[PDB]
4 protein chains.
Amino acid sequence: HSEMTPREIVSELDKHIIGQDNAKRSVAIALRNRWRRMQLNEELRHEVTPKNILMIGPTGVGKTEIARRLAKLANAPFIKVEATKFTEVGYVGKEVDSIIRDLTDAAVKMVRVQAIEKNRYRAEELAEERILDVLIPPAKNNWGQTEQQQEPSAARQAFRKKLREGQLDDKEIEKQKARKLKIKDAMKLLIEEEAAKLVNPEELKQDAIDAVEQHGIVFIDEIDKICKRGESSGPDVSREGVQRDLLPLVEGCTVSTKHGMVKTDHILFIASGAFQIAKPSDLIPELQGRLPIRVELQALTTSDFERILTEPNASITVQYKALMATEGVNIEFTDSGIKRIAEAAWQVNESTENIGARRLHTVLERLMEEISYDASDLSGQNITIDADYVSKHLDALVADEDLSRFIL
Amino acid sequence: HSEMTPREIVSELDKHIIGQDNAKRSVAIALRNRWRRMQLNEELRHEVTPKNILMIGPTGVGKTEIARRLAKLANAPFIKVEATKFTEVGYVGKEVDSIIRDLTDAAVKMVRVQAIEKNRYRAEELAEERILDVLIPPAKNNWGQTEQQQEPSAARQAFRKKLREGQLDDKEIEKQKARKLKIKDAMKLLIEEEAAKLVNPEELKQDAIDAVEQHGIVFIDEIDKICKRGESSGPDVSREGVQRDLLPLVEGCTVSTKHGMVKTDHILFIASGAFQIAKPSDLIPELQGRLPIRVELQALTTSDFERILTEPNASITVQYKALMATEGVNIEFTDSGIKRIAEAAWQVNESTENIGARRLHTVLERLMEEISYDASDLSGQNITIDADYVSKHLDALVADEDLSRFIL
Amino acid sequence: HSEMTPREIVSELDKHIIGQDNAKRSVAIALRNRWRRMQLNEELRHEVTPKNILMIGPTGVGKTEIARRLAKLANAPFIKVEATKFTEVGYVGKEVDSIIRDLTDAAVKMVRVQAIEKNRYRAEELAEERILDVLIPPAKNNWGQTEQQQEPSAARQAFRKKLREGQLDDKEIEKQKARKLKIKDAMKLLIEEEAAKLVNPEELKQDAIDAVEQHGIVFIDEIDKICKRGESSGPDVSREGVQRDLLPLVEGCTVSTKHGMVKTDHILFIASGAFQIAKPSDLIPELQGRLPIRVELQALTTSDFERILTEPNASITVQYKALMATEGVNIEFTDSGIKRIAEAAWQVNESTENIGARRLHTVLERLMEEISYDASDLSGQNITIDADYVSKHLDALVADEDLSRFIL
Amino acid sequence: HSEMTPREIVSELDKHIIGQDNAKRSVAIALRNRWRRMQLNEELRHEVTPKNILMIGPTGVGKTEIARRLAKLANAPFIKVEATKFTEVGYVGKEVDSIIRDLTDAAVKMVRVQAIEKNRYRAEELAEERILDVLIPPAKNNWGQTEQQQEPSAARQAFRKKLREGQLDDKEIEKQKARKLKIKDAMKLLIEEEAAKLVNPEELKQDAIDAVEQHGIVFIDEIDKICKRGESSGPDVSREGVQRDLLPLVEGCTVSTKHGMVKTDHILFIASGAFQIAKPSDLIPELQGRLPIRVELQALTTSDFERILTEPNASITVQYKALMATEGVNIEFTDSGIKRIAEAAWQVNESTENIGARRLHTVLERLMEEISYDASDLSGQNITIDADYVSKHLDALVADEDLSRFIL
Ligand SMILES: Nc1ncnc2c1ncn2[C@@H]1O[C@H](COP(=O)(O)OP(=O)(O)O)[C@@H](O)[C@H]1O
Ligand SMILES: Nc1ncnc2c1ncn2[C@@H]1O[C@H](COP(=O)(O)OP(=O)(O)O)[C@@H](O)[C@H]1O
Ligand SMILES: Nc1ncnc2c1ncn2[C@@H]1O[C@H](COP(=O)(O)OP(=O)(O)O)[C@@H](O)[C@H]1O
Ligand SMILES: Nc1ncnc2c1ncn2[C@@H]1O[C@H](COP(=O)(O)OP(=O)(O)O)[C@@H](O)[C@H]1O
């Protein structure tokens, strides 16, 4: 769909993800390839398949984020499944086809909500005419000067102008309606009333299929958790099973959905792993083949942490400022304040368990717990979160490890 | 259906698969027999059953390809199922009948897609008459001169010709429509309706049944993994269970589809295994009888690799060239550049895990990750992939084994 | 139904099965008894139940074949279930009622296809009148000389005569139709069009029930696999369970099908076993009672093998000749050629695993693999498969045991 | 319903079951009580519940027979369930409610069949009027003389009488029909329609509920196999679980049928066990309370065998005679011939495994396998089965034990 060059894709991705440039280019080549395909002939369009990617890296460093923004950047249906979610099907459990179903039920919850945007003006334009007709019951067979029904547009224009907020005046209009009612109702009762007429069925739902088949993006988290490990055997065939079960989906097949027959042949798959226990070559042959692209993501550094705090669009720090504004409070982060927030986050991750950038949300959130509460009773103030503030609120917590496993 | 002699079939298969002539001949006789049967009399048409084949050979050497191209050659419904899938039905699992159901659901998504083909022309040749009849409302009672109609075929033709591109001009036409939607859209909405009213829904779905029963092709992958092994016993019963469960399908029976009742008596089965652990004689006797054909496929040599790289139709090397051209880049592989790509792929397979030809895809992709990204910014250029380039991009990675298990 | 004497039944069975005369008479007494029952009074018709048989013998010696031809000989609904198919239901798995359902879904797929025979002339007789009426639009209210609408039968007879192959002349006829179309379509569109009128519902489907209840034949393969063995206990109750589960079906009960309520009280059951591990007396008491008839089948001999090769109707050898004819090739088997085919088959079965007559299909098929391929390029020739040919093509294979487990 | 005194019930049971008088008396009081209850007042009709019985005795000695004849004597719905069936529900299994569902589905297949009885006369007495009204189209306005109609009862009677056999003469009659189908068929089609329009569908299915609730008879076989044993523990909980699950059914509750809501409060339960391993006092206490009646059934003696062979109604010996007569053969058993048949049956039971009276069926069948086949070719003859014949056909087999475990 999008005509963005890889380089432009990576750029656009740099607005939400710090670092991890390689994974960015990998995911960017993939998207651009979908464009590259449509520019080919009949034969070669069937033959050319998605270049599925296998992202390799430690927790919370941007794997899913990259895949989510990539998806969002191409207004593509996106689904994220955890691979072990099927390791129990040997006893019972969701079938893998569910992936394509969900990638469909959300590929719908998408075309639906996005059919409310396109149809949010129609009910308030060529449909607000409902009340205006009961405000000034049109002439007995309008004449015909294509400006005659635009003429009032004096008596008329006055009713539409006064309808800029003034209502609650009960009337009635038209299974059409007829029923007598208000306007904080007849008007809204009109919103949906005239909107279901513009949107049809066998195209809306027929399109979700079109999307999924053409722009679907499946993200299989922890694919490494379904590889074989030298600890047992019974659980391995269980794992290797999910691999075989996943095989049809990435090799090309047909799945049944209560919306129609979906074809996976062109769904893009981004698998994800840590590969500390297993290695990508432990994946079954058929799967390694369908996972041509391999890209690693590095662990995050304190500097990456500082940058993640403020650089992205709608960064946690930015959001925070916004939210405190809601309370009429002006929050401000000095460079050293942020340098310390990141510092703390790094400390806890190093002293206890490493959870990557996630740690910033809990640290940031604890740090602010006080302002968040008092925010309403501080209205009209300029609060500055500087290094001092940061230290007074986090030091004790970070310093105390056992407490860190609970509170941070 | 096809009237191709076995020899002609093998030829047409030679266009996609390198070597493996014995397996080609085997799969060829099978097809030719479906014809041979329809040439017999009433009685003999029930007696003569498919000559199911059991392909024996190492991973990624052409077994599935041969079968998929065989089916795609006879426009036959094709399903590939991993036998071990049903090993878990013992605790709960996809029924084996599912194989014939899915064979049907894709045999539907097939006859249905190939339906949009013939109804994509007349679908929009009688669809024009619609938009035209509202740009030149026909006279009150056409004058039966079977040319008095083709009169505008003056005024008329002007719109048809001016409708060869210049459109997107709001209109109104006809549960028919009656609405006043743009021409760009009337046209679109029209594609549907005229196409639909042109499709016999009953005979449609009844045809998929006809296909499955007549030209169905089931490929049971890794059947050798459901044979008995001297490692345990509990699994052997479940393993052998899947054979007993599969037994009715290849012996002849009736399964219930949500599209009708299908009979498996003439579906062609191509079973596949590596048979390193078990031997074909380990299959239950009822099954060995239904797999009269045994053909081995040899492992691929580096020479096979070089050829698989450029020789087939839409070979991966050709595909890359096509894709890069979409970007305006002329890509060319020198004989030695290709000799070296195959060389590398063989190396990782001998060095690490042998995944057959699948390995060329990952090497080839890693080799081009650079060009693929820069493509757009390299427009109008003649990039040449020779031995130098190849060695500069793969050698280090290939030489580093542990890295190979991750990146190649 | 059939009024055939046992002796006549056995005769008719001798046309497909070599030897196994005892099992033939056993199965013959059973069929004749169903006739014997209908010739009795009210009371005795309820009381007299089928004399279910337990066939005892080694693999592939004619057990199922005998039961299939018996079934076919009486145009009776037939189903073949593998007994262990239910040993896993303790964890999950098909319920035994499925037997009666499938014996119904196929007792339908039967009455349906056999309703297409009876109705294959009606659409091409009292229904081909469709086109003939648009070829010569009948008079405005035909007169009435019962030979007046037989009069044309000059203009008329000329249209029906020219309709012996000449079509593709588009017309139109009549939710009737009306729609304009061709004749390689309007004519076929008429085939089914006028056929669904003759066949009704509540009799067609109502009859399948009637068949199953009256002439149903259930073949429980490997009943011996669900008997108790002195190796464990947990799996025995699992086995003994299938026995208890099967009990209602052969003792007399009601099962629910999406076609109606079926009564098993008169379904004939032919159980089958090898009984090498267990003995029929290991079956539970209630089951031994319902399995009154016991008959053994002997292992096959080389001579039996030679006879099976050529004697039965549509024997593999005969079929082969037929199929090669399709290619315009004349195949011929000399006595010694066949003596050797059987010989080889016996050798492999004795040197590796014995699979009875099955072995002949794989041997025969390997032997011919070459002619089968070249058949098209040999058109108009007289190929003789004699002892020499046989030996040149099979010796090496049979002689090599490990190879025999793969290729033969 | 039945107004039979217990003593009269036992008498009527004596017609099918030899001995086991105590069990007959026990099952007799139970029936008589259902009457005794309906004779009480409002209150006491809720209080008085069935007096469920627990039959204790070796296999094949008359337990199930007694219960089936008891039910068939009261035209009551009867279901026999093997208790151990639900032992596997622990991992997955038929719900115990299924017992009351199936009781209903056969209680339907019952009231529905017994519906075709009363609608098999008037079904084809008003069905004639149809075919007659088209062979003697009634006058325009019959002349109200309630005999002016029975006038042809001249012309009319001629067709009715000539319709006592001579038919199969194409006609036409009337969604009614209107079609022109043969008389043989109009007649057939007529059987249906007139029968159907004569059946109150609502009251039909509502009656099955009435039966199950009022005269239902559940026979829970081998309940002793769900009592606790000092062999394990895990199975005891599941074993005991089935008792707890069965508990609501015999204590009084409501189950959901796909034909309505059924209440078990008055279903009569006859439990059955061998109780060699467990003792009735091992049933859970809540269950022992619901099984107030305990009756033992003695093992069968050879004298019992001789009597079971000829004494009952439609005894197996009588049945054979009937069946052979269908072939025109007069079969006769001499007193000593029968004494010897029983003798053999007792012998195999003492020699091998004791399967009770069930053993007479297999011996009797093996003994007649010869006559049964030759029957037709023996027409018009007086074959006599005496001691000589018997000994000549059974002795060798009986004496050979291992052979007995297979053939008898
Ligand atoms: N490189 C990064 N740039 C921006 N945010 C990041 C980065 N890495 C992690 N995060 C933040 O941390 C959370 C971790 O999830 P995610 O990014 O999906 O990675 P993973 O899939 O490895 O757990 C996300 O909500 C994201 O906002
Ligand atoms: N002989 C061959 N000729 C052409 N391509 C091959 C050959 N062998 C393998 N391949 C390529 O490698 C992949 C391996 O899959 P496949 O051919 O199905 O074999 P297998 O069933 O053994 O895995 C295929 O996509 C195919 O394009
Ligand atoms: N006695 C026989 N006469 C003819 N064909 C036989 C005979 N025994 C086996 N066969 C052939 O071998 C195959 C083995 O299956 P079947 O006859 O059902 O026996 P089983 O049930 O013991 O395996 C059949 O397809 C049949 O054509
Ligand atoms: N006392 C008896 N009188 C008549 N027939 C009997 C008797 N005992 C057993 N039988 C015959 O043997 C078979 C055994 O089954 P059944 O009578 O149900 O007893 P059980 O429930 O102990 O197995 C029945 O079909 C029946 O015809």
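One-based numbering along the chain as shown.
Cβ atoms are placed via backbone N, Cα and C, with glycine included.
Swiss-Prot lists D:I18, D:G60, D:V61, D:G62, D:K63, D:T64, D:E65, D:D221, D:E286, D:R358 with the feature ATP binding site. Cβ neighbour count for D:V61 (ATP binding site) (all protein chains, 10 Å cutoff from its Cβ): 24.
Around D:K63 (mutagenesis position), the same-chain residues at least 6 positions away in sequence with a Cβ under 8 Å from its Cβ are D:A23, D:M55, D:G57, D:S272, D:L297. DSSP classifies D:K63 (mutagenesis position) as helix under the three-state reduction. The annotation that Swiss-Prot gives for the mutagenesis experiment D:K63 to T reads: Can neither bind nor hydrolyze ATP. Do not form multimers, but stays as monomer.
D:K80 (mutagenesis position) has a Cβ environment of 22 other Cβ atoms inside 10 Å. Reduced to three states, the DSSP call for D:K80 (mutagenesis position) is strand. One mutagenesis experiment catalogued in Swiss-Prot, D:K80 to T, is accompanied by this note: Some effect on protease activity.
Same-chain residues at least 6 positions away in sequence with a Cβ under 8 Å from that of D:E88 (mutagenesis position) are not found in this chain. The annotation that Swiss-Prot gives for the mutagenesis experiment D:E88 to Q reads: Severely reduced protease activity.
Among the mutagenesis experiments that Swiss-Prot reports, D:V92 to G is described with the note: Partial loss of protease activity. The Cβ of D:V92 (mutagenesis position) lies under 8 Å from the Cβ of no residue that sits 6+ residues away along the same chain.
For the mutagenesis experiment D:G93 to A, the note given by Swiss-Prot reads: Almost no protease or ATP hydrolysis activity. Mapped onto three states, the DSSP output places D:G93 (mutagenesis position) in coil.
DSSP classifies D:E231 (mutagenesis position) as coil under the three-state reduction. There are 9 other CB atoms within 10 A of the CB of D:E231 (mutagenesis position), with all protein chains counted. For the published mutagenesis D:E231 to Q (Swiss-Prot position 266), Swiss-Prot gives the following note: No effect.
For the published mutagenesis D:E251 to Q (Swiss-Prot position 286), Swiss-Prot gives the following note: Reduced protease activity. In the three-state DSSP assignment, the secondary structure recorded for D:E251 (mutagenesis position) is helix. Taking a C-beta cut-off of under 8 Å and a sequence gap of six or more, D:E251 (mutagenesis position) has these contacts in its own chain: D:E286, D:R290.
For the recorded site, D:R290 (mutagenesis position), the DSSP three-state label reads coil. Neighbours of D:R290 (mutagenesis position), defined as other CB atoms within 10 A of its CB across all chains, total 21. Where Swiss-Prot documents D:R290 to E (Swiss-Prot position 325) as a mutagenesis experiment, the accompanying text is: Complete loss of activity. Forms wild-type complexes with HslV and is able to bind ATP.
Chain C has a C-beta under 8 angstroms from the C-beta of D:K80, D:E88, D:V92, taken from the recorded positions D:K80, D:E88, D:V92, D:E231, D:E251, D:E286. All protein chains shown were included, and the count of other CB atoms within 10 Å of the CB of D:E286 (ATP binding site) stands at 14. Counting in whole angstrom, D:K80 (mutagenesis position) lies 21 from D:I18 (ATP binding site) by their C-alpha atoms. Less than 6 Å separates the Cβ from ligand 4 in the case of D:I18, D:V61, drawn from the binding-site residues D:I18, D:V61, D:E286 in sequence order. Neighbour count (other Cβ atoms within 10 Å of the Cβ, all protein chains): 21 for D:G93 (mutagenesis position). When Cβ atoms from all protein chains are considered, those within 10 Å of D:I18 (ATP binding site) total 22, not counting its own. Put simply, D:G93 is the one of the recorded positions D:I18, D:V61, D:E65, D:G93 whose Cα lies nearest to the Cα of D:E231 (mutagenesis position). Closest in space to D:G93 (mutagenesis position), of the binding-site residues given as D:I18, D:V61, D:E65, is D:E65, taking the CA atom of each residue. D:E65 (ATP binding site) is surrounded by 19 other CB atoms, counting those within 10 A of its CB over all protein chains shown. With D:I18, D:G60, D:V61, D:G62, D:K63, D:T64, D:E65, D:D221, D:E286, D:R358 listed as the residues that bind ATP, the site has a largest C-alpha separation of 34 Å. In this structure, D:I18 (ATP binding site) belongs to neither helix nor strand by DSSP; it is coil.
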